[PDB]
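Novice: Below: one structure in C-alpha cells.
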Amino acid sequence: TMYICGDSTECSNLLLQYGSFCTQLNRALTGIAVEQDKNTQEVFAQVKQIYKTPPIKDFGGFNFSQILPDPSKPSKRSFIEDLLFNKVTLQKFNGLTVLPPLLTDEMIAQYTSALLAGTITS
Amino acid sequence: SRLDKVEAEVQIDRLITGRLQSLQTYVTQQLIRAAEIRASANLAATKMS
Amino acid sequence: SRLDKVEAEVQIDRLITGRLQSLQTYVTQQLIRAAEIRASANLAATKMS
Amino acid sequence: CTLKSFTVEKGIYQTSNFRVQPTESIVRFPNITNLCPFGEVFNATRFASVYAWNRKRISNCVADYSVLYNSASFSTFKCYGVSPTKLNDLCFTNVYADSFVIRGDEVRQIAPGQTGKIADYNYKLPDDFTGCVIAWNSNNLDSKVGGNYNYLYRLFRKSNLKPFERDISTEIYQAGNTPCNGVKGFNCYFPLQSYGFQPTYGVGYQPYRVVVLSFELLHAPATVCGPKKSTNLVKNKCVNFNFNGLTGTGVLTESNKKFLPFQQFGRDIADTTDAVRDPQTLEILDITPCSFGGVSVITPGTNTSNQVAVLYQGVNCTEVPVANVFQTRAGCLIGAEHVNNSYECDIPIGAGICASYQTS
Amino acid sequence: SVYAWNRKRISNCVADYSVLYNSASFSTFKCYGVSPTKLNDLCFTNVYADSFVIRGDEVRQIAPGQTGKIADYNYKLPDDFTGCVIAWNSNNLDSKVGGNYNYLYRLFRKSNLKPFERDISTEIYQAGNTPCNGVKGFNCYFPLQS
Amino acid sequence: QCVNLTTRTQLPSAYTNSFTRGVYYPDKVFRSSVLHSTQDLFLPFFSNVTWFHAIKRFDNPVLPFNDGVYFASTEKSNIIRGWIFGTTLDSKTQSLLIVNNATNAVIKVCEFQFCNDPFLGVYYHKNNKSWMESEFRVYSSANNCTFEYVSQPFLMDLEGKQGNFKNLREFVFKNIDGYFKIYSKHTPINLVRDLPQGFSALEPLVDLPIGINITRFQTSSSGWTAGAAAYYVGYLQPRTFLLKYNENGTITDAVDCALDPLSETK
Ligand SMILES: *[C@@H]1O[C@H](CO)[C@@H](O[C@@H]2O[C@H](CO)[C@@H](O)[C@H](O)[C@H]2NC(C)=O)[C@H](O)[C@H]1NC(C)=O
Ligand SMILES: *[C@@H]1O[C@H](CO)[C@@H](O[C@@H]2O[C@H](CO)[C@@H](O)[C@H](O)[C@H]2NC(C)=O)[C@H](O)[C@H]1NC(C)=O
Ligand SMILES: *[C@@H]1O[C@H](CO)[C@@H](O[C@@H]2O[C@H](CO)[C@@H](O)[C@H](O)[C@H]2NC(C)=O)[C@H](O)[C@H]1NC(C)=O
Ligand SMILES: *[C@@H]1O[C@H](CO)[C@@H](O[C@@H]2O[C@H](CO)[C@@H](O)[C@H](O)[C@H]2NC(C)=O)[C@H](O)[C@H]1NC(C)=O
Ligand SMILES: *[C@@H]1O[C@H](CO)[C@@H](O[C@@H]2O[C@H](CO)[C@@H](O)[C@H](O)[C@H]2NC(C)=O)[C@H](O)[C@H]1NC(C)=O
Ligand SMILES: *[C@@H]1O[C@H](CO)[C@@H](O[C@@H]2O[C@H](CO)[C@@H](O)[C@H](O)[C@H]2NC(C)=O)[C@H](O)[C@H]1NC(C)=O
Ligand SMILES: *[C@@H]1O[C@H](CO)[C@@H](O)[C@H](O)[C@H]1NC(C)=O
Ligand SMILES: *[C@@H]1O[C@H](CO)[C@@H](O)[C@H](O)[C@H]1NC(C)=O
Ligand SMILES: *[C@@H]1O[C@H](CO)[C@@H](O)[C@H](O)[C@H]1NC(C)=O
Ligand SMILES: *[C@@H]1O[C@H](CO)[C@@H](O)[C@H](O)[C@H]1NC(C)=O
Ligand SMILES: *[C@@H]1O[C@H](CO)[C@@H](O)[C@H](O)[C@H]1NC(C)=O
C-alpha cells in the first residue's frame, strides 16, 4: 500500500478492488527473507562445540598468523579477512526497508575460529 | 488537484494498473536470483563439510 | 442479465484482464516452486544410489 | 484475525504495519509585493465620459480584490462570469478596466443583454459577457450647483455599434432624408448632449461612477491576478509542507548543504526531493519522512499461554506511543524482560537477539 | 421544487415498464444502471419515486457525478446511481403568463452536501465577510432564487 | 525610424569549431557528485559553427530561429547590445526585443514594426572621448504592447576597449511553451581570434512568460567605424549530454552522447 498509493486516501481505496495482490507480495518477499538465515545457518554452524586455540604457537615451524584471529582488533578478525572487508563496496522513503541479518558480522568470525582451531590440532 | 472526481479515477486507474505492473517484475526477478543463490550455498555447505 | 450486448462488451473485457492476470501469476509461482523440488528429487537419487 | 484461525502457533508474526501520522500541515511561499495602483484610478481626480470612455493598461501587478470588494463606498457590484469571491485565485492573462460615469437610471443598461440608450449607442456588451460591473454614487463630488456640463453622451448615432467599440465621431446627425450641412439647420442635431448633475437630483438622476473589470482568457501567459499567503515555519516534527507546490510529509531540520544563489531544490541518485530552500528566508533544510515500520507480534502457543510482546521493525521507540523497553539494532522491543544468561535461540528476532518463554 | 423534491415509496407490486418504454410522450428516456428493454425481467428491492420540475436546458447536471449549481446545491445523483431518469416538455402544464415564481432553487449555501439531501431552510446566506443579522442587508442574500 | 546601412560587403559564412562552449544549467536543481543525463536543446561539441567577422564589416542579416539558438561573443567594450525574436517582424504580430544600453537591460514586447536595419546610434568619435546611446533606430511604432521589463539601474562602459578580447560573453536563447529564457556568463580569456579550449558553465539570468510565436530572429546617416568584433551563431537540436556535477553544484565536464562511438559507450 505504501509504495503504490503513499499518503493518499483515495488511491488506497481503488487498490482494494484488486483483491489479494498486496497480501501475495508480502508473503513472497518474506519467503526469501527467512530463507537467507537458513543458508548462513547451514554453511557455518557445522560445529556446535566451539573450540578455542591454545595460546602456544609451537606448530612445528608453521605459523598460522594470517589465519589465526588477531586479538588486537576491536573485532576478533585476522589479517586476511581484514583485506576482504575493505575491498567490497556497498530506511528509504517509499517503504523500502532492509532487515538486519540474524547472525551479526562478529558472530560469524567466531564460528570460523572454531572450525579452524579444531582442524589444526585434532 | 486538477481534475474533478468524475474522471480523476480514470487517470489513476492507469497508475494502479501501471505501478503494480512494475512491482510484479521486480519481485519475480528476486525469486529467480534467490533460487540461484541456493545452488551456491548448498555447494558451499559441501565444501565446508 | 442486466445489460445488452453493447455495454456488456466493455465490462467483460476488464474482468478478463483482471482474471487473466490472476491466472498468469499463479502459473509463474508454480514454475519456480516446481524447479525447487526438481533439485530435491535429484539429491534423493544420489543418496539412494 | 490475520491468521484466520482461533489458534496460533509458537513463532514471530508480522502483521498490521505502522506509520507515524503527521501532526498538521504547513504552507510556505515567497514574498508577494508588486501592487499596481488601483488607488490612483479609483480615487482619480476626474473620470472619462461615456461617449469617449477610456481604456487603460493593467500589467504585471497583484489584483487584490479583498480591499476592492469590502469597501462600502460602492453602490452596486455584479460579476457576470465568475463568483465575485474567487477572482483572487483564478489568474488573469489581462484585465480591461474602464471608468465611466452615467445616470442612475441608465445603470440597468450596463447589464449584458439589455436595452437602453447607452446600452445601444456607445457601450454595448456581448451575449457572453464575463466581467464584473462596479458602480458607486458620486453626487456630492461630481455635481455642480450651476450644472457640471463636462460630461457628454451620445444622444444620436447613425447605428448601434458593436460591443466595446469606442468612437470619437461628433458630426451633426442627419435625422431626416435630407442631408445636413453646417452646424445648424433642419434635421441637424448635435450628437453630443451634456449631462447635468445637481444635488437636488434623487436616486436615478445622480452621477454614478462605474468601473468594470473585464478580462480575456488564455491567449498569453498570466500577468495580473489576486494575492497569496504563507505561514510560520516549524521544525522537528513531521508535517505536510507546501513549498511552491512541493507537497510532502517529513520532519524539517537544518542542514549543512550549501546551494548556489539561484539553485532551489535537491535530488539524489534515486531522483527524489531531498533538500529544499526556503523562498522567504534563505536556508537549506533536510526532508526525511517520520518513521514507519511493520508491527511484529511475538507469542508462544495459544494453548501454553496468552502473554505476548510487540516489536517495531527498524522503528525507534523514542516515538513509539503514537500507536519494560529495550533497544536493538533491528528495532525496539517492549513487553519483555531482559536478562543476561545466554541460551540457545528459541524464536529469532534479529541482530542476534532471541526471545523465549521462561520463568511464573 | 428542486429544494423540496417529493419522494414516494412503492413496494410489493408488479411493475409494467413496457408502457413507459413504448410511450411516445417522453422527450428524454436515458437510464444509467439498466437498459430499458431488459427491465421487465428484473426485480427491485425498493422503488424511489423522486420527482421535481426544472428548466428544459437544465438536464445535463442530472447525470451522476456532474458539477454546477444544481448538482452542487439542491439535487444530487450519486456517483454510482442505478436507475433511469425521465423527462418531458411541460410548458403548457407548468408555465404561466405572469411567471411561475412558485418554484425556487438553492443559489447559495455553505458547502457541498450529501446525495439526496432535502432542505427548505430560508436563513440568509452570508456571502460577504462582514457578519449579517436580521433578514436583509448588503451581500445578505437568501439561498433560494426564483 | 531607421536608415539602411547599404555600404556593406557580403561575407561568406566562414567556419570555425566550437570546442566545448555552450553548456548551461537546464533546470534549477542542485545535485552533488552525480552524473545526470538530460534531453534538451544544446550546442554540439566540436561542431562547425559559423564565425562572423566584424570590423567596414557589419552585416545585419535575418536568421531563422528553430529549436532555440546559440550565441557567443568574443568582445571588447560590448558592441553587442541585444537581439530580437519573432515570426513576422513587420508589426503584424508581437515580437521580442532585447535592448542592453548604458542604463538598463530593457525588455519590450509589442507588434514591433521591425525595420530592415536595426542599430543603435552612439556619439560618433569626432574628438570627444564619450560614448552613449543616441538613436533608437530599431523600430518605428509599438501599438499593442503586452509585456515590459526593466532591470535595476547600472552603468556599462561604452568606452572603445581595444586589444585582444578579454571578456567572454556567451548567451543562449530558447522558447518552451511560451516561456522565454536567456542565459549568460562572464569570464576572462587571452587569445587572438578563435574560441579557447576549456570547460565552463553558463548561468541562468531571468525567465519571461511571453507566449508569442517565433520563427525567425535578427541581431551622417551612412558610414560608421566599428570595433573589431568576433561573434558566432550556433543552432540547437535535441541532444543528450552527460553532465558531471561536483559536490558543489558546479559542472566540471560534459560528454555529447551523439558525437562518436566512444561517447555512445560513455
Ligand atoms: C611466523 O611467521 C610469520 C611469517 O613468516 C612471521 O611474521 C613476521 O615476523 C616478523 C618478525 O618479527 C615481523 O617483523 C613481521 O611484522 C611479521 N609479519 C607480519 C605480517 O606481522 C612471524 O614473526 C613468525 N613468528 C614466529 C614466532 O616465528
Ligand atoms: C532513537 O532516538 C533517540 C533520540 O531521537 C536517539 O538518541 C540520540 O542519540 C544521539 C547519538 O548519540 C544523541 O546525540 C542524542 O542526544 C540522543 N537523544 C536522546 C533524546 O537520547 C537514539 O540514538 C535513537 N536510536 C536509534 C536506534 O536510532
Ligand atoms: C531599407 O531597406 C529595406 C529593404 O532592405 C526597404 O524595404 C523596401 O521598401 C520598399 C518600399 O518601402 C519595398 O518596395 C521593398 O519591397 C522593401 N524591400 C524588402 C526587401 O522588403 C526599406 O524601405 C528601406 N528603408 C529606408 C528608410 O531606407
Ligand atoms: C536605456 O533604455 C531604457 C528603456 O527605454 C531607458 O529607460 C527610459 O528612461 C527614460 C528617461 O530616462 C524614462 O522616461 C523611461 O520611462 C525609461 N523606460 C522605461 C521602460 O522605464 C533608458 O533611459 C535608456 N538609457 C539610455 C542611456 O539611453
Ligand atoms: C492589438 O491592437 C491592435 C490595434 O489596436 C489590434 O489590431 C486591430 O485588430 C482589429 C480586429 O482584430 C481590427 O479591426 C483593427 O483594424 C486592428 N487595428 C489596426 C490598427 O490594424 C490587434 O488585434 C490587437 N491584438 C489582439 C491580439 O487583439
Ligand atoms: C566546494 O566549495 C567550497 C567553498 O567554495 C570549496 O572550499 C574552498 O576551497 C578553496 C581551495 O580548496 C579554499 O581556498 C577556500 O577557502 C575553501 N572555502 C571553504 C568555504 O571551504 C571546496 O574546495 C569546493 N569543492 C571542491 C571539490 O573543490
Ligand atoms: C496444547 O496444549 C494442550 C493442553 O492444554 C494439549 O492438549 C495440546 O496437545 C497442545 N498442542 C500441541 C500442538 O501440542
Ligand atoms: C547484565 O549485565 C550488564 C552489564 O552491562 C549489567 O549492567 C546488568 O545489570 C546485568 N543484568 C542484571 C539483571 O544484573
Ligand atoms: C564545417 O566546415 C568544413 C569545411 O568547410 C566541412 O568539411 C564540414 O562538413 C562542416 N561541418 C559540417 C557539420 O558539415
Ligand atoms: C565635444 O563636445 C562639446 C560639447 O559637448 C562640443 O562643443 C564639441 O564640438 C565636441 N567636439 C567636437 C570635435 O565636435
Ligand atoms: C503562432 O503562429 C503559429 C503558426 O501556425 C500558430 O500555430 C500559433 O497558434 C501562433 N501563436 C499564437 C499565440 O497565436
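Sequence positions for chain C are given in Swiss-Prot numbering; the residues included correspond to 982-1030, in order.
Backbone N, Cα and C atoms are what each Cβ position is placed from, and that goes for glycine too.
Pulled from Swiss-Prot, these are the listed features:
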VARIANT   C:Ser982 to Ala  In strain: Alpha/B.1.1.7
VARIANT   C:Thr1027 to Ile  In strain: Gamma/P.1
Novice: Around C:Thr1027 (variant position), how many other CB atoms lie within 10 A of its CB?
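Specialist: Summing over all protein chains shown, C:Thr1027 (variant position) has 7 other Cβ atoms within 10 Å.
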Novice: In terms of DSSP three-state secondary structure, what is the assignment for C:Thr1027 (variant position)?
Specialist: helix
Novice: Between C:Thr1027 (variant position) and C:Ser982 (variant position), how many Å separate their Cα atoms?
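Specialist: That separation, Cα to Cα, works out to 60 Å.
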Novice: Which residues of the same chain, at least 6 positions away in sequence, have a Cβ lying under 8 Å from the Cβ of C:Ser982 (variant position)?
Specialist: none
Novice: Reduced to three states, what secondary structure does DSSP give C:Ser982 (variant position)?
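Specialist: Its secondary structure by DSSP: coil.
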